[PDB]
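Here's the structure, in structure tokens; my notes come after.
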Amino acid sequence: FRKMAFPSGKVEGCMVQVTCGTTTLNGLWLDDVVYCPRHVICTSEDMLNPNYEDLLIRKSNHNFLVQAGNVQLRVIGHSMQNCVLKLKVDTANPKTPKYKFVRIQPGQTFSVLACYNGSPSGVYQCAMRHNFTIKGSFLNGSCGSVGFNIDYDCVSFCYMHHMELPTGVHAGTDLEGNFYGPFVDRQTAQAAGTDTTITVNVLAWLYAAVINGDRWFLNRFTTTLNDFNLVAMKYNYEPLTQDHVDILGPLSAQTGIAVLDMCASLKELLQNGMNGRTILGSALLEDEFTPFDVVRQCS
Amino acid sequence: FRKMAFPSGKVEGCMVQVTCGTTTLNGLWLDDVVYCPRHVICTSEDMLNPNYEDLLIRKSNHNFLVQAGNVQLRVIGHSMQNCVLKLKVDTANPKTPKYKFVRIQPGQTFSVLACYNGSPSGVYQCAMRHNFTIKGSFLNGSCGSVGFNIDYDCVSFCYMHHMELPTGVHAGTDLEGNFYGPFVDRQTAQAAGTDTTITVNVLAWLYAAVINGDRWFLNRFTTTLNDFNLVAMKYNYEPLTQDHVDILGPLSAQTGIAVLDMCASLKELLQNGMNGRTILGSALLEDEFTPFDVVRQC
Ligand SMILES: *[C@@](O)(CO)[C@H](C[C@@H]1CCNC1=O)NC(=O)[C@H](CC(C)C)NC(=O)c1cc2c(OC)cccc2[nH]1
Ligand SMILES: *[C@@](O)(CO)[C@H](C[C@@H]1CCNC1=O)NC(=O)[C@H](CC(C)C)NC(=O)c1cc2c(OC)cccc2[nH]1
């Protein structure tokens, strides 16, 4: 079981670079709009304490350099939506895929296409942590890189990169410019909330073990969802939502193990430990495979 | 610090589906040639012990159905090079990238674009292990998926997928059709040689952990190269060469930890264990990052 990204080609064809003054980052070119982080309009000094509505009044269309490779796309309009800038360009991208903009929940995974100067560099899978950070791999010039899932050739864009925290994890927005978590696009040291283990994904991992014949941890007990949530919080595990219970439905049906029965097995694991045993070869419980990832790989 | 694959778009544009009778797998369409595993010509019966030259002479161009998304490509010629079939088509692939075929050495990494029915499905990083297997994620229908590296828009293809061993590791060929390792394209259970750990990669990864602010495994000791290799061979690690020491130079300079100091640290980890602790999130010593992988990403 390994972390697999989606093929990145459909997103590669949408990556551009956006420069204002000397400040350069990446943008996403879909139809005749380029989406990028709004702090491109800031000078290094401005980012310390920017007033974005005031910085944007000073900008005109002709202040924006949008390039696909070294080919300039002329900007014919601009607007600000939350923390993203939308630049209307005179050319509709012929490589635009079928797409949607979606806001994901904590625990969900997505592929990140890390980009520099408009040029894709690498691709890897990330999980949104419950403190709304991702454990990415980003260097200077990576802002505007995007995260996505692909469902039957439709690209659901869910992340645009803005920030590296002092702890080394990363934070960003959806494609409507709304940050995940309590972060702000200022050049300031911000701290994330305490992380928690992603319970719904640990349960997915346990189903994956069962599918593969590794089922020693299945016990004879069950639990209510409220009782489980109150115990889980004492082990720094996230409480389950109704949506979590329902996305475990397919794996529960496939194995015949009720969701709440698996919760009872996890509860026993948390209270008593692995006792030196392993699950899928590992002494650690994995929390960055979603139920979707598990079926995506298992079947 | 993450296992990071190359962007796969240049390879996606080359994946096609190849069908012979009841048998289907993936092919790689470059210019006017489709490369695919030769066992596509085998029925279930043939695959137990196939005489590939005999089976191929009995095939016609029309026996090969090649589909690129929706379009069907007319096969106008075919030849076999070792375990790889080369289907000449009457259409050149307009999306062919600048490319090369290379054969990689153990320890080197590459990106895998896992495909099913000629449609790309996922991308992830693999390393060619010392026993010439790879730890991949491949299901039924994945044969003909390829591995590659990308250097300034040139795709260097190094792997075509053929088989999953009983242990769950994977085996395949270069794009000349020569297997990595002692494996053969017959429907049999095959074991690999002993899996020595790629030492220079474990050391590169320990440097990655320091560059990302983790030092708990460092120590005040040093070791000679030979004394380290004695311990390495005892734990079935590959002996470290002076070329390996040289390749680790940049990470040592960037970090200020001499290579032999990091070897003393790895020696301690091999002798004491990790004592329940973790490095870069891993409970195990990671051996699938090369020194270049660490430099490029950091
Ligand atoms: C984008 O590339 C910027 O356009 C960049 C990406 C990060 C650089 C290193 N890795 C990354 O992911 N973003 C930034 O530099 C942002 C810019 C803001 C939103 C205006 N700033 C930070 O990520 C940032 C600032 C500070 C800081 O200050 C002082 C102190 C500590 C951490 C920190 N991160
Ligand atoms: C291909 O896709 C075939 O076109 C398939 C890929 C594997 C299936 C499951 N995961 C994979 O990576 N490859 C095979 O099925 C090959 C075909 C050979 C080369 C003709 N066979 C095996 O991988 C294989 C056969 C046997 C076996 O026999 C008996 C016993 C144990 C393991 C095993 N693997």
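Chain B is numbered as in Swiss-Prot; the shown residues are, in order, 3266-3563.
Header lists the method as X-ray crystallography, 1.7 Å.
Every residue, even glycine, has its Cβ placed from backbone N, Cα and C.
Residues annotated as active site, for 3CL-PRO activity in Swiss-Prot, with sequence analysis given as evidence: B:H3304. What Swiss-Prot lists as active site, nucleophile is B:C3408, and the listing cites experimental evidence. Natural sequence variation is annotated in Swiss-Prot for B:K3353 to R, with the remark: In strain: Beta/B.1.351. Among the natural variants in Swiss-Prot, B:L3468 to V has the note: In strain: Zeta/P.2. The residue drawn here is the original one.
Feature map: Swiss-Prot annotations on the structure.
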residue: B:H3304; record: active site, for 3CL-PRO activity; DSSP class: helix
residue: B:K3353; record: variant position; DSSP class: strand
residue: B:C3408; record: active site, nucleophile; DSSP class: coil
residue: B:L3468; record: variant position; DSSP class: helix
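Put plainly, the recorded positions B:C3408, B:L3468 were compared by Cβ crowding within 10 Å, and the winner is B:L3468.
Listed in sequence order, B:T3288, B:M3312, B:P3315, B:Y3317, B:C3348, B:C3408, B:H3427, B:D3450 are the same-chain residues at least 6 apart in sequence whose CB falls under 8 Å from the CB of the residue listed as 'active site, for 3CL-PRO activity'. The two recorded residues B:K3353 (variant position) and B:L3468 (variant position) have their Cα atoms spaced 45 Å from each other. Other Cβ atoms within 10 Å of the Cβ of B:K3353 (variant position) number 16 in total over all chains.
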